[PDB]
Amino acid sequence: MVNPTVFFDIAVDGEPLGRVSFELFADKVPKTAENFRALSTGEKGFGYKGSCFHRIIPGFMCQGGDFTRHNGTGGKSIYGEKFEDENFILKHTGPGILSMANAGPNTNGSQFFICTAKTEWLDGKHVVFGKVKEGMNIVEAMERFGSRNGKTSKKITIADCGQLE
Ligand SMILES: NNC(=O)c1ccccc1
Ligand SMILES: NNC(=O)c1ccccc1
């Protein structure tokens, strides 16, 4: 069956920036794809709507998904506990790759990152589960609000999000 597509509507200090959409590789990493899909639709009662990208490092990645502590210390999966690395079949091949942030082996929650370059040193440590489909230019625009230590100069939020048909 067809890989799900998800959208994020991004804002910058509350002003709309644009829409980023993602293909989720449910064919390769179903548990991981399903956690991100469900957190994007908010169908379990919690998820990414209203959350922020808290750590953005230009030339590297944009990291988000901490909807409980807003700083990289929090977040939770849909499974009632952190979950295992599903596989490492897919690699960090370039800009647009969507991959799980974690605290080491088998500690996936809800935090994720969008690569803005090839980051092959993350292969085998972070589960790749999707890719930007449309709106890579919005991620490039977001990136410009990061910094060398990752602190953002403006608040970058997921004003809206959901699943696309
Ligand atoms: N907790 N941070 C992470 O899992 C991470 C993810 C991607 C790049 C660098 C760090
Ligand atoms: N899981 N990876 C991390 O927490 C990390 C954070 C900062 C730099 C490199 C790696």
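Method on record in the header is X-ray crystallography, 1.5 Å.
Every residue gets a Cβ built from N, Cα and C, even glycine.
The domain 'PPIase cyclophilin-type' annotation in Swiss-Prot covers 7-163.
One entry in Swiss-Prot concerns the mutagenesis experiment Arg69 to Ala. Its note says: No effect on peptidyl-prolyl cis-trans isomerase activity. Reduced interaction with BSG/CD147 and ability to induce leukocyte chemotaxis. The secondary structure of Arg69 (mutagenesis position), as reduced to three states from DSSP, is coil rather than helix or strand. Taking a C-beta cut-off of under 8 Å and a sequence gap of six or more, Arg69 (mutagenesis position) has these contacts in its own chain: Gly75.
One entry in Swiss-Prot concerns the mutagenesis experiment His70 to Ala. Its note says: No effect on peptidyl-prolyl cis-trans isomerase activity. Reduced interaction with BSG/CD147 and ability to induce leukocyte chemotaxis. For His70 (mutagenesis position), other Cβ atoms within 10 Å of its Cβ number 15.
Listed in Swiss-Prot is the mutagenesis experiment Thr107 to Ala, annotated as follows: No effect on peptidyl-prolyl cis-trans isomerase activity. Reduced interaction with BSG/CD147 and ability to induce leukocyte chemotaxis. The Cβ of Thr107 (mutagenesis position) lies under 8 Å from the Cβ of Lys82, each of which sits 6+ residues away along the same chain.
What Swiss-Prot notes for the published mutagenesis of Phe113 to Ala is this: Reduced ability to stimulate MAPK/ERK phosphorylation. Under DSSP, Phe113 (mutagenesis position) is assigned to a strand (E or B) in the three-state scheme.
Taking a C-beta cut-off of under 8 Å and a sequence gap of six or more, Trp121 (mutagenesis position) has these contacts in its own chain: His92. Swiss-Prot lists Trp121 to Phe among its mutagenesis entries, and the accompanying note reads: 75-fold decrease of sensitivity to CsA.
Under mutagenesis, Swiss-Prot gives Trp121 to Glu with this note: Loss of peptidyl-prolyl cis-trans isomerase activity.
Mapped onto three states, the DSSP output places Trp121 (mutagenesis position) in helix. One entry in Swiss-Prot concerns the mutagenesis experiment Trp121 to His. Its note says: No effect on peptidyl-prolyl cis-trans isomerase activity.
According to Swiss-Prot, the experimentally introduced change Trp121 to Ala is described as follows: 200-fold decrease of sensitivity to CsA. Reduced ability to stimulate MAPK/ERK phosphorylation.
The mutagenesis experiment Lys125 to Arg is recorded by Swiss-Prot, whose note states: Loss of acetylation and interaction with TARDBP.
Within the same chain, residues at least 6 positions away in sequence whose Cβ sits under 8 Å from that of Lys125 (mutagenesis position) are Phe88, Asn102. For the mutagenesis experiment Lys125 to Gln, the note given by Swiss-Prot reads: Acetylation-mimetic mutant; no effect on its interaction with TARDBP.
With respect to ligand 1, the mutagenesis positions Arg69, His70, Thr107, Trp121, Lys125 contribute no residue with a C-beta closer than 6 angstroms to one of its atoms. Reported as a whole number, the C-alpha separation between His70 (mutagenesis position) and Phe113 (mutagenesis position) equals 14 Å.
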